[PDB]
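**Q** Take a look at the following structure, please.
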Amino acid sequence: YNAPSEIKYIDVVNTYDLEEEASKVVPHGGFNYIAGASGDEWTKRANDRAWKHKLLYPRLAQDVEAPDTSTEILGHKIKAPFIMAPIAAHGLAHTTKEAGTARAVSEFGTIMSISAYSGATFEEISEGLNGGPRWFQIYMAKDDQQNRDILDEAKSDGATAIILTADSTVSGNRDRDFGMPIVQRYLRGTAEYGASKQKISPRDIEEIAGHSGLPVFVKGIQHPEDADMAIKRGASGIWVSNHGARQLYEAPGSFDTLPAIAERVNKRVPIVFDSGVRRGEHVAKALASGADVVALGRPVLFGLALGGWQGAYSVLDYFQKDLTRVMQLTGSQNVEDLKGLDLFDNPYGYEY
Amino acid sequence: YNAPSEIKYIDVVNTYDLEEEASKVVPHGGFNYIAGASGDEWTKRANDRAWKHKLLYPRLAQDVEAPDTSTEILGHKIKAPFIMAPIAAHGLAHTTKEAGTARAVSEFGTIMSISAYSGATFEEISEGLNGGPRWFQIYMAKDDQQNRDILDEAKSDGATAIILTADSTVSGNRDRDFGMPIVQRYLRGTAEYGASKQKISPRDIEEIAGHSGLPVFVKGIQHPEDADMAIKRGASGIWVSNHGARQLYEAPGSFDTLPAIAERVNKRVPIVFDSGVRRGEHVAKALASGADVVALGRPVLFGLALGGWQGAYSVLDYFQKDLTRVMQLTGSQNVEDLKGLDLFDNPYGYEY
Amino acid sequence: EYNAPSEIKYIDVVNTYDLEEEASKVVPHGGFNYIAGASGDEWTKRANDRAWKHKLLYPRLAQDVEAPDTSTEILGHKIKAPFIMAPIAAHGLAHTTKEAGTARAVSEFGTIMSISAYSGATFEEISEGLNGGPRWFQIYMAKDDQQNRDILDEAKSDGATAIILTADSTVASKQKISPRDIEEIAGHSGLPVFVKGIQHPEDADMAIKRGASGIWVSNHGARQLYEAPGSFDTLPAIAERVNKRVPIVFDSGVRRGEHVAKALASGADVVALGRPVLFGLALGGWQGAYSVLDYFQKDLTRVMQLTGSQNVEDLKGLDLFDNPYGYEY
Ligand SMILES: Cc1cc2nc3c(=O)[nH]c(=O)nc-3n(C[C@H](O)[C@H](O)[C@H](O)COP(=O)(O)O)c2cc1C
Ligand SMILES: Cc1cc2nc3c(=O)[nH]c(=O)nc-3n(C[C@H](O)[C@H](O)[C@H](O)COP(=O)(O)O)c2cc1C
Ligand SMILES: Cc1cc2nc3c(=O)[nH]c(=O)nc-3n(C[C@H](O)[C@H](O)[C@H](O)COP(=O)(O)O)c2cc1C
C-alpha cells in the first residue's frame, strides 16, 4: 500500500475540492474506503444538502471587538469550536497516519479523537500530540474484559473523555461492493470487528459510564428519545452523528436531526455534532442549532493525504478563517453569539 | 424466443444493477415487457422515490439476542417478511420460468404467488415448489363459470389464499408503444385478456370470497375507502399495490398510499405491500408503516434471468441479509420491533 | 360504621352522567368523593370527557344487510360487547356486595372482570360471583421479588387469564415501574401481561420490547397525574406505534356508546368501564351494575346502525371528523 508521504501546507479555498485532489494521490481502494458511504450515497448527499434547509441571515453588529473563535468544552479551552472526529486507519491517507493528524490538531489547538481502530501504536500518536488533549473512541465489546482493557488503555493514554460509538463498524453496506495496534495489544492470544456488539443499549452505556472514570459521549445519536435514554444511563455528552453516512442507509441528513435532539437534551450535557461539516457556515449553523462544537472528519483526512500534518493543519486553518468571516457577516463577536443566531427556514430544500 | 438458461448463484450487492445486467441477457422485447411501465414511467420513478419521504432512524437496542427475520402470515411461518408477487410469463426471463422462481422461493422458505397468466403448467410449477406454500392470483372473469373453474383449480393446486387482482391486464398504456396453460386448461373450446372485467367491484369481491373456500386478498388497493369496502365485501386481506406502475399513470408512488390504508384497515385483515421494494430498508419502512409483509417482483425476475433458481435465491438472500443489518442499526431484534419503528418525515422529497 | 347501599335492583339507565348525581344521594359522602374525585381541580378529568368532542362520528350508508352484532374477542376469549370491567379498589364503598356484586354483573352480562389488588372481597366471595367467568388480576410491582412471585402464582391458581401491571401507585409497592420491572413480571407470570397507565407511544414500544402482551392506555380516570392530556387524545399515537403488535385496552372517560365506537375507530381492541359501573353498583347491586353494561351494549348498537356498521370490525374502520374547535365548537 503506497500512501502519500509528502508534508506541505496547502491553500485551502474549499473542502469539496480536497476530495477530488486526494483521489489523485491516494490508492483507489483506500480512497474509496474513506470517501464512500452506504447504499448509493443518497444519505451522504443528504448530510450535505441538509445545510441548505436552514439559512444564515446577515445581521448588524452589537459589539466593537474583533471576532474570537475560541471556546471551552469539558473545561478545556480550544482555538475554535471544532474537534477531530475519531476515524480509523489514517495510514490509508498518509504514511504519517494518526501521528500526522494529531500533530496538526495539537498545533492548531483543539482536541484529538483516537479511534480504537487506529493504525498507529499510541506511542506514535503521542509524539504527534505532544501534550495536546485527546479523547478515546471505543466500541462496546461482547467480552466485558475487553471493555475493562480499553478503558484502562484510555486512562493510561491520558484521555479526558470516552467516545462510545453506538454502531458496529462492519463498515455498512454499499452498492459498489494495516493492523490495529491499539486493540491487538489486548486481543492478542484471544483470537477475537465481530468482537463488538452490533448496537449498544442503555445498559451498555451505564456499564461504560460507571467504570470509565471519565465523561462518556455516546456517538451516533439521531433520535431525541435515544439522547434522553443515554443521559439517563449516565452519558456525559451526546455526539449527534451518522458516522458520515457510513452506517444506516435511507436515514435523514445528520443536521436535520440536530434541533430535536438539542431541544430534548435541554442543556443537560454538551453536544458534539458531526456528519457533513464542510464550510465555516456549517459550524455556525450547528452552533445556532444547539451543538457546543462540531467534529471534522473527511476534509481533514483529505488534507492529510495532500500534505501530511501541514496539509491537515491547512484544513483546520481554513475552517477557523472561514468561521471568522461568517462571524463578521452575522454580527457575531464570539462563539456564544453564534449559539444565538436566528436561521431562515427554507421549505424548498436544495433546488430552491 | 431465446431466454437465458444458465443456473448460478450471484453476488447481489444491490437490486438496481440487476436490471441493467439482465438487459444484457434477456431478449429486448421480453426485457422491455418486464422493466417498462405506464406513460413515461414517472409513476414507476414515484414508486422508487417515495422511500425517501419517510426515513429510518438508527436507535439504541433494548434486547440482547441476534436479529430474527422470521414472521407468520395466515398461520404459516416464513423466513423473512417478504413473499413473491404474482408475475406473468417468467419464461421471458429464463427457460425454467415459474418452476425456477418457485424453487428459489420454496428453498428460501417463503410464499410463492402464482399468476393466472403463468407460462408454466402447474405440474411444472409444483416440481419447483416441492411442497412449499403457494397462493393463486386470479382476474375476475366476465363469465361466472370461468371464476368457478379457476377457484376449483386453485383449491386443487393446494393454494392457501386467493389474490384477486382489481385491474385488468390489458398491460397499461406506455408512451414507447408463450401460451398460458393454466387458463387455457379452462378456456379451451370456449374461444375466450378480454375475458376478464376491466375493474372489479365490491360485488365481485363478495362473489369470490363467498365461493373460494379460502382467504381472498384484494390486490391493487391504493385508496383507504376501497380497503374498507373490500373488507366489508368479505376480503381476508388487502394487498396495497399499483402492480409496479404497470396500470394507472400519474398516480402516487405506492409507498405514499400505505399509511392511510393501514390506518383505515386498523388490524382487521393482514396487509401485503408492494410496488418498488428494492432494498432491506424498504421492507423495514413498509412494516413500520402498517404492512405485515411485502411482495417482491422485478428484482427476483432479474435474478431469475441472471441465474435461474440460484440467481433468484441470491436476490431473496440479499433482502434477508440486508434486512438483518437494518434491524441491527434500528435496534430491532425481530419483525415485530420493525413494526414499531418511528420514521423521520422528509418534506423535501428526493432532492432533499 | 360505613353505611353502604345494599339494595339489588335493575335500573333504567338513560345516560351515565346522571348516575353520578343519583349515586351521590345513596353513597356516604367520603366514599363518594373517593370514587368520583380526581387530581388537582379535576381539569384532567374534564379533559378525559371533553376529548371525545375532538373526533366526531359520521353517519354513513350501510354496506351489509344484517343487524348489528356487538360481539368480539380478546386473547381468544369471546365477549358480548367490546368493553371489559376496569380494576377498581374497594367496591364496598359503593355497595355491601362489593366486588362480588360487580363480578356477578360482569359474568351475567358476558365480559371480563378485572380484580383490583385492593379488593375488599375475598377471592372466594368474588369466585362465587363470577361463577366460572373470565377474570384478569391487577397488580402493583412489589419491591420484594418473592411477593411478586407469590401474587403471580396466586393469580394463575385463581384462574386468572391475564395480569394487569399498573404502572403508577396510588395506595410495599413501587411508585413507578420501569421496563426491567415489566420484563421481570412478563418472564415469571405464565400469563399475558398488560401494562396499564400508558399515555406516551415510546412507553408502549418499550413495554412491548420488555415483554408486555398488551397495552392498556389509561390515566386511571384522571386519578394520578394532573395537567396531562385527556386519555382519548393520547390513543391514536400509541395505536400507531403499537401497530398491531399486541392488543390495546383503552380507558379513562368512557360514558357513551359513541365513546366505545370512537376508541375502536382510533385503535383500541376493547375499552374498560370504571366509574359508571360502580355508580350502577351503588344504585342497584349487581343488577344495577348489569343495567349499566346493558345500557352501553344497547347504546353501541344504535351507534353502529347510524354509522353503517354491522359488527365490531366495521367500527375499527370508521373515519372520524377532526374537530379543531374542541368543546365549545
Ligand atoms: C474513513 C472513515 C473511518 C471512520 N472510522 C470511524 C471509527 O473508527 N469510529 C467512529 O466512531 N467513527 C468513524 N468514522 C466516522 C467519523 O467519526 C465521523 O462521524 C465522520 O467522518 C463525519 O462525517 P464527515 O467526515 O463526512 O463530515 C469514520 C469515518 C470515515 C470517513
Ligand atoms: C413482468 C410483470 C408481470 C406482472 N404480471 C402480473 C400479473 O400477472 N398479475 C398481477 O396481479 N400482477 C402482475 N404484476 C405486478 C406484480 O404482482 C407486482 O405488483 C409488481 O411486480 C411489484 O412492483 P416491483 O416489481 O416494481 O417491485 C406483474 C409485474 C411485472 C413486472
Ligand atoms: C374509585 C377508583 C378506584 C380505582 N382503583 C384502581 C386500582 O385499584 N387499580 C388500577 O389499576 N386502577 C384503579 N382505578 C382506575 C380504573 O381502573 C380506570 O382506569 C378508571 O376508572 C377509568 O376511568 P373512568 O372510570 O373515569 O371512565 C380506580 C379508579 C377509581 C374511580
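For chain A, we keep the numbers from Swiss-Prot: what you see runs 8-184, 193-207, 215-374, in order.
Including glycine, each Cβ sits where the backbone N, Cα and C put it.
So Swiss-Prot lists these for the protein:
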- A:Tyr40, A:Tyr146, A:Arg181, A:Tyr215, A:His265, A:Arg268: pyruvate binding site (BINDING)
- A:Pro93, A:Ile94, A:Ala95, A:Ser122, A:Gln144, A:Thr172, A:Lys241, A:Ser263, A:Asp296, A:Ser297, A:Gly298, A:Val299, A:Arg300, A:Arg320: FMN binding site (BINDING)
- A:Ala95 to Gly: The mutant is three-fold more reactive towards DCIP than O2 as the electron acceptor, whereas wild-type under the same conditions is 14-fold more reactive towards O2 than DCIP. Substituted 1,4-benzoquinones are up to five-fold better electron acceptors for reaction with this mutant than wild-type (MUTAGEN)
- A:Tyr215 to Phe: No significant change in catalytic efficiency, with a 4-fold decrease in activity and a 4-fold increase in affinity for (L)-lactate. Affects the pyruvate release rate (MUTAGEN)
- A:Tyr215 to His: 18-fold decrease in the catalytic efficiency. The catalytic reduction of FMN is affected more strongly (33-fold decrease) than the pyruvate release (5.4-fold decrease) (MUTAGEN)
- A:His265: active site, proton acceptor (ACT_SITE)
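Are these features on the surface or tucked inside, and what are their neighbours?
**A** Cβ-based neighbour count (10 Å, all protein chains) for A:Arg181 (pyruvate binding site) stands at 17.
Under the DSSP three-state reduction, A:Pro93 (FMN binding site) is assigned to coil, being neither helix nor strand. Neighbour list (A:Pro93 (FMN binding site), Cβ cut-off 8 Å, at least 6 residues apart, same chain): A:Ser120, A:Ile121, A:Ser122, A:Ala123, A:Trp142, A:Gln144, A:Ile170, A:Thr172, A:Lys241.
Using a 10 Å Cβ-Cβ cutoff, A:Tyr215 (mutagenesis position) registers 12 neighbours.
For the recorded site, A:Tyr215 (mutagenesis position), the DSSP three-state label reads coil.
The DSSP secondary structure for A:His265 (pyruvate binding site) is coil. Non-local neighbourhood of A:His265 (pyruvate binding site): A:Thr172, A:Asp174, A:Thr176, A:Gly179, A:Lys241, A:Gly242, A:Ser297, each in the same chain, at least six residues away, with C-beta under 8 Å from its C-beta.
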**Q** For the binding-site residues A:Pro93, A:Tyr146, A:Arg181, A:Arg300, which sit with their CB under 6 angstroms from an atom of ligand 1?
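**A** Cβ < 6 Å from ligand 1, in sequence order: A:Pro93.
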**Q** Just to verify a number: CA distance, A:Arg300 (FMN binding site) to A:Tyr146 (pyruvate binding site), in angstrom, no decimals.
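**A** Spelling it out, the Cα of A:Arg300 (FMN binding site) and the Cα of A:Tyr146 (pyruvate binding site) are 26 Å apart.
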**Q** If you count the other Cβ atoms within 10 Å of each Cβ, which of the binding-site residues A:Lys241, A:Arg268 comes out on top?
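**A** When each Cβ's neighbours within 10 Å are tallied, A:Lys241 tops the list.
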**Q** Cα-Cα separation of A:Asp296 (FMN binding site) and A:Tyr215 (mutagenesis position), in Å?
**A** 23
**Q** Report the nearest neighbour of A:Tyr146 (pyruvate binding site) in space among the recorded positions A:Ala95, A:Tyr215, A:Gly298, comparing Cα positions.
**A** A:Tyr215
**Q** Among the binding-site residues A:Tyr40, A:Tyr146, whose Cβ has the fewest other Cβ atoms within 10 Å?
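**A** It is A:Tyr40 that, of the binding-site residues A:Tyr40, A:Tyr146, has the fewest other Cβ atoms within 10 Å.
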**Q** So of all those recorded positions, A:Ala95, A:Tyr215, A:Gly298, which one's Cα sits nearest to A:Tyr40 (pyruvate binding site)?
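**A** The answer is A:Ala95.
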**Q** Under DSSP, is A:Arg300 (FMN binding site) helix, strand or coil?
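**A** Where A:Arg300 (FMN binding site) sits, the three-state DSSP reduction gives coil.
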**Q** Cβ distance under 8 Å to A:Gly298 (FMN binding site), same chain, sequence separation 6 or more: which residues?
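**A** In sequence order, A:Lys51, A:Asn54, A:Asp55, A:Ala57, A:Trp58, A:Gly266, A:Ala267, A:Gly275, A:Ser276, A:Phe277, A:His304 meet the Cβ cut-off.
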